[PDB]
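Trainee: Have a look at this one before I ask anything.
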Amino acid sequence: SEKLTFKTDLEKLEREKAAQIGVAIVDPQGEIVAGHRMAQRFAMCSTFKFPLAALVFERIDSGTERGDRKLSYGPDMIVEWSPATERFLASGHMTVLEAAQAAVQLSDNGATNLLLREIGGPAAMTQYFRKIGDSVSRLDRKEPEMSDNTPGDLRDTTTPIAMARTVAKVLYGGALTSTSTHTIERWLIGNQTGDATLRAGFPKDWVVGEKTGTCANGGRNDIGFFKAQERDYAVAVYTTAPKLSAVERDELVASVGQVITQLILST
Ligand SMILES: *C(=O)[C@H]([C@@H](C)O)[C@H]1CC(SCCNC=N)=C(C(=O)O)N1
Ligand code: NA
């Protein structure tokens, strides 16, 4: 059984790395292909920035937001890991689209918070999840405190299956116009932060786009999509590995990518 091999290999990683590994893979309609701990809650950390960008694109599509609107800010908006926000600080603003692209592709925290300020805060992010059919994912705080990942805390969490289904809804389920869907996919493909994680474990000919996260207390996550030839999939990987170094957590997620690949290729 290829799915048994998948389960067994993930459990071997868990045991040897002292880790918990949550995975869900779904088809474009949100039907389950495979998973592991798929309805266990994990901290979203930076992975929520992909759904945030989807919210922004939905508002742009609808006309309730403009992509080129200038969002002004001062140094108060600079928090840890805000590379683009820092570069644009002297100019005094970033546009909605510049901020969204920095949030997705650099995981820029300042840019994320700038968009959160604009779209109605964590409550509004959570409302968007509910609107697209996700009753599980919740944002409670801005960055970086939302990534605290205190054991047991249900704030700022999702499950692998809820998030994989949200990804499928955004990319394949008509949440966005064709133009906006294409743009967000290109942003995910061009992500600058995921070279050593999930996509490092996929075949080089698969089209892959993803959004990473790193949380306190050993969280390392990666969510997105892959196209294996003509077949499209949405995937969410959430891991917790307190005893590993940062490099080893990257490698753990890449290893999960290889386990996913073995399943897809062999089935
Ligand atoms: C998201 O999970 C965190 C945010 C909560 O601070 C950011 C930080 C990182 S990695 C830290 C250094 N970044 C780049 N060199 C990520 C990430 O996407 O892995 N998101
Ligand atoms: Na300020």
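Just so it is clear, chain A uses Swiss-Prot numbers, and the residues here are 19-285, in order.
Each Cβ is built from the backbone N, Cα and C atoms, and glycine gets one as well.
Look at Swiss-Prot and you will find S64 tagged as active site, nucleophile, backed by experimental evidence. Feature annotation from Swiss-Prot assigns imipenem binding site to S64, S125, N127, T230, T232, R238. For the mutagenesis of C63 to G, Swiss-Prot gives this note: Slightly reduces catalytic efficiency with respect to carbapenem antibiotic, imipenem. No significant reduction in catalytic efficiency with respect to ampicillin, benzylpenicillin or cephalothin. Reduces resistance to ampicillin, benzylpenicillin or cephalothin about 4-fold, in JM83 E.coli strain. The structure shown keeps the original residue. Under the heading of mutagenesis, Swiss-Prot lists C63 to A, L or M and annotates it as follows: Abolishes resistance to ampicillin, benzylpenicillin, cephalothin or to carbapenem antibiotic, imipenem.
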Trainee: Determine, from DSSP, whether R238 (imipenem binding site) sits in helix, strand or coil.
Mentor: strand
Trainee: What's the longest C-alpha separation between any two of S64, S125, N127, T230, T232, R238, the listed imipenem-binding residues, in angstrom?
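Mentor: Answer in Å: the longest Cα-Cα distance is 16.
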Trainee: CB neighbours of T230 (imipenem binding site) within 10 A?
Mentor: 27
Trainee: Between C63 (mutagenesis position) and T232 (imipenem binding site), what is the CA-CA distance rounded to a whole number of Å?
Mentor: 6
Trainee: Looking only at C-alpha atoms, tell me how far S125 (imipenem binding site) is from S64 (active site, nucleophile), rounded to the nearest Å.
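Mentor: Cα of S125 (imipenem binding site) to Cα of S64 (active site, nucleophile) measures 7 Å after rounding.
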Trainee: Determine, to the nearest whole angstrom, how far the Cα atom of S64 (active site, nucleophile) is from the Cα atom of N127 (imipenem binding site).
Mentor: 8
Trainee: Far apart in sequence but close in space: which same-chain residues, 6 or more away, have a Cβ under 8 Å from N127 (imipenem binding site)?
Mentor: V97, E98, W99, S100, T103, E161, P162
Trainee: Under a criterion of Cβ-Cβ distance under 8 Å and sequence separation of at least 6, what residues of the same chain contact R238 (imipenem binding site)?
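Mentor: Looking at Cβ-Cβ distances below 8 Å from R238 (imipenem binding site), excluding near sequence neighbours, one finds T215, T230, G231, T232, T257, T258, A259, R267, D268, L270, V271.
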Trainee: Taking the Cβ of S125 (imipenem binding site) as the centre, count every other Cβ atom within 10 Å, in any protein chain shown.
Mentor: 25
Trainee: Rank the recorded positions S64, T232 by how many other Cβ atoms lie within 10 Å of each Cβ and give me the one with the fewest.
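Mentor: Sparsest of the recorded positions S64, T232 by Cβ contacts within 10 Å: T232.
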Trainee: Using DSSP with the three-state reduction, classify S125 (imipenem binding site) as helix, strand or coil.
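Mentor: Assignment for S125 (imipenem binding site) reads coil.
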